[PDB]
Amino acid sequence: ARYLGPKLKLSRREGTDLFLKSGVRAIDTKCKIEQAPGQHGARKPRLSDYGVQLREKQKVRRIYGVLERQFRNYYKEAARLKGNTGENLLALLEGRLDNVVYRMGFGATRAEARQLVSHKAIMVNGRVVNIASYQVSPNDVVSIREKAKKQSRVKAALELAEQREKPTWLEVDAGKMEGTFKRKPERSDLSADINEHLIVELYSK
Amino acid sequence: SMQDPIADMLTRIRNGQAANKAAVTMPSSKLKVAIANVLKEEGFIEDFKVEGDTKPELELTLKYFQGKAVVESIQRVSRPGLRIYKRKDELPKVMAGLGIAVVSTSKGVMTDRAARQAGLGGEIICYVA
Amino acid sequence: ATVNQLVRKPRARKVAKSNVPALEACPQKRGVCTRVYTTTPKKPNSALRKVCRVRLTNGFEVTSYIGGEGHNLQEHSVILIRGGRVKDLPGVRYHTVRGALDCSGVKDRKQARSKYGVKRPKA
Amino acid sequence: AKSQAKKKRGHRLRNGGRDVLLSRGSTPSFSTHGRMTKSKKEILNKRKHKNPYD
Amino acid sequence: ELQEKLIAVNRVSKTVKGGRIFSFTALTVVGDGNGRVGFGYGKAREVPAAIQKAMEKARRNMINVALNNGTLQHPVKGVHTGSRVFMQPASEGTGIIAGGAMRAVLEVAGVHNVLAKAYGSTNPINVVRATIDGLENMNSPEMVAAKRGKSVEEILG
Amino acid sequence: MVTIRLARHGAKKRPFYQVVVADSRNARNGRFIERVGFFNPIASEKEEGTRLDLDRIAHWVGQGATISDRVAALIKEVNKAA
Amino acid sequence: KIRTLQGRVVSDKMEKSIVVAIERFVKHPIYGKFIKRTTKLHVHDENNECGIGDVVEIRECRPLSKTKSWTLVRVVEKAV
RNA sequence: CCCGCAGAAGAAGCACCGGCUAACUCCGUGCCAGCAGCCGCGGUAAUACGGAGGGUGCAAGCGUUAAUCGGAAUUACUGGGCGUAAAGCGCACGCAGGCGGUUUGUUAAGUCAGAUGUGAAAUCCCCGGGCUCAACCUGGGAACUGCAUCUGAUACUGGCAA
RNA sequence: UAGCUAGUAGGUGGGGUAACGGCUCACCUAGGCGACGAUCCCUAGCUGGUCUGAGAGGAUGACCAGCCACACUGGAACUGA
């Protein structure tokens, strides 16, 4: 129900940094992101349009760590919801709790934030919350509980997250290790280099 | 053997616009006068007139824009082999609103838009694009 | 195509014919092997194919292919046929489930073992 | 329809039989046709692996 | 910037006294991304020569089309020799859903949201000709306002 | 007897009784005449589920209904707290 | 006003009764056309007066025989 | 449900990789063994067979079979055809049926509009709520495109009269 | 699968039912149904709904709920609201 294999293999099959290792060292020193994984990595595939749609959907999947039953249900909910289906899917994906913990900064990666959520070290609105797929509403105050507030990886994660680009649909504290989800992230707020039209075109087939 | 005079009228308009004729002529009737009036109100034909006394004829002045004909497509919907009556929230739009559907409603023959504004449906005679 | 003609007699839902009529719309059927033998395929192939006359539990005596390389089947063995026509064999419309009742899995196999009933090599 | 030869065989098997298909020479279990490896025409337009053009 | 998309490379033959002669024909589309699309059919003895011929042919004979933010104006039907393409405006947020060559046409023309089906034959040359026929026959509210002698709100009110 | 009783729906170990009026001889979750409210026994604090339309229940007892004991208890409860 | 069906007598040969065709005008559920469907009804023709080619007004009532739960209320347009 | 303990500790398979269709090389075998959904592959350099390495997809599942709808506009009402691709009866008359030039009046049957009763509940959809989330449960709505009655409109179709 | 039906179709009167009624008997009438498919043969529990589909449709009707039928097979009444 998780990937838990080599992660740079995933990001080099995508051909881009998926922010899924850390930021503490440059990824082109950690591995070779320009290639593809395996024996025939240096040979490049011509990649027909089904390959382009599949690569885009798999990239947005492996960024957030979601598997395919859950991602299809995210598509079903996004097409159910009123408005732009692609930006609906992106706001649904960004509203996940493990993503929210990463985006505040209490985790080096989505996987670290998912382990910190699942190990009962996160409370939103004063209830400790264990599920990583928790859809975090606006005006939710996600907080680290005091049982794990004195944890070293949280402090290092806040420092490298301050080196990362700060989001704007939430406020952090970092002195109380908590944060308020301000608003639903619209499309021209998050990373503007993925094509959600390819994902909705893939699921339309 | 000439069992749809309305479709004969629409056919005459369509053939005239295809053959670049400046005015078409046909036998007249009150329904044809009403359809010519709603076409003139919506701006598809220039003018129309009736000629005879006991055998009245309808003359329609066809309209042409800077290269071509104004009536692009004109289709008869409620043919006599299958009549079609639609309620006031099933009045369709033609060309997503840029065309008109001539709708014989209970209080006269008018467009689909005028029928939908007045709040009543009826028979749908033709589509005009 | 005239609407009055359709009213007098309507459009016909065409054909519902099945290629596995001795399965009787059931996924598998077991049966006893009447004769295990080897026949030969159509024009462009020229192999030797291991099939069997099986007599199913619904009374149908059909010919079923045996996949894999080598089997243990003989007279009076109780196999489980599956459905799925092998194309170049004349009139063989079914398949044996290797790993079923009285049909052993394929020996020495290490890829696609689920289709041939080979258990995982517990190294 | 069954052939005239087979009808004569059936009459002579009913009337004091011999079952001459036993005395027929037994064919092998395989097929004995002529096998030819392909020509240059067939190999040149076999269109295997269908790789697209660049 | 005139983006461009190759649709279908095909190998055609011509039987002569010696043997057969294989030559490659390519079909491309070229569009600007704002309502200008064209297509080009090239033919040569090598694939890149056919590609360059098709691109230089598609670049010249581009048509213009008026459309919405990313959408058609009204449901149109384009017919050519074999194909009976139907295209229809969609809501904002849904991608172009068409088939193959129609996807390439609506990619480079600047259309982003369309529900589109191909009835009849689905040869690529004919569906490209049918799609560009339907796009060229799509008419805008302002040009039908000029055609009928009134305003856009006079049509839509 | 047309009794006003509880029909138990809801999940396992999370019941939810529609306060309902039906013939007494039918099944518990069967053929009812109308539902005159509900009762959530495990509901919440300040998100309260217990509703009765007492005009229709009074109409039914004026017609000759026989209230069950739990429904009569809840009528007592919502009358004393409403 | 009470519900009354208006039909045409098909036959009257029994005794004190008629058989009345009542044509209904229905849209077809598939093909959309307005077709002409006809129902026949044994009708208690009281006084045995109605002919065989005329129109009748008929209301439904108590079952009067094995069939024939309908009765004639008034006649319009007697036959030629 | 909460708290405490020990330790990374007890917990990853299944199919596929010729095209359709995402992802390729080597070794074995040599129209054999075999694969196959279709096209088809195997005749000594097989990206199609069997294994290995690598990869791709899904994941406590994954494949195969069976059955259904889809794609199939391939029974076409929406939404197809009929010179030559399958398809105008050899030709005509004509009953039942289907359709009906034009004007006025009437009726208001078809048609349209409003109301009323009904269209069980659950399911479906929308806005909420409760289970840590979800599934699930649940409140309120909309919906049930229908039928019947009443009151109107009467352009168009029908009935009638000229 | 093109003809089917003599309590058959209707009437009058006796009986009978909680209740109308060929429900049933006597008499009279000769009808009644059917090309809008009677009759006969095969198959099938029906619906709210489920699956699919853009919809129109198509396939289906397990769980849940409404209705019907049955209780080893064939028949019959008793008791009782």
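Heads up, chain C uses Swiss-Prot numbers, so what you see runs 2-124.
Using the three backbone atoms N, Cα and C, a Cβ is placed for every residue, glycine included.
Features as listed in Swiss-Prot:
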type	residues	note
VARIANT	C:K43 to R	Confers streptomycin resistance but not hyperaccurate translation
MUTAGEN	C:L57 to H	Protein is not incorporated into ribosomes
MUTAGEN	C:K88 to Q	Confers low-level resistance to streptomycin and a 15% decrease in the translational elongation rate
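The Cβ of C:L57 (mutagenesis position) has 20 neighbouring Cβ atoms from other residues within 10 Å, across all protein chains displayed. Between the alpha carbons (Cα) of C:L57 (mutagenesis position) and C:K88 (mutagenesis position) lies a span of roughly 22 Å. Around C:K88 (mutagenesis position), a 10 Å sphere centred on its CB holds 8 further CB atoms from the protein chains shown. The number of other CB atoms found within 10 A of the CB of C:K43 (variant position), across every protein chain shown, is 10. Across the fold, the C-alpha of C:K88 (mutagenesis position) and the C-alpha of C:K43 (variant position) stand 9 Å from each other. The secondary structure of C:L57 (mutagenesis position), as reduced to three states from DSSP, is extended strand.
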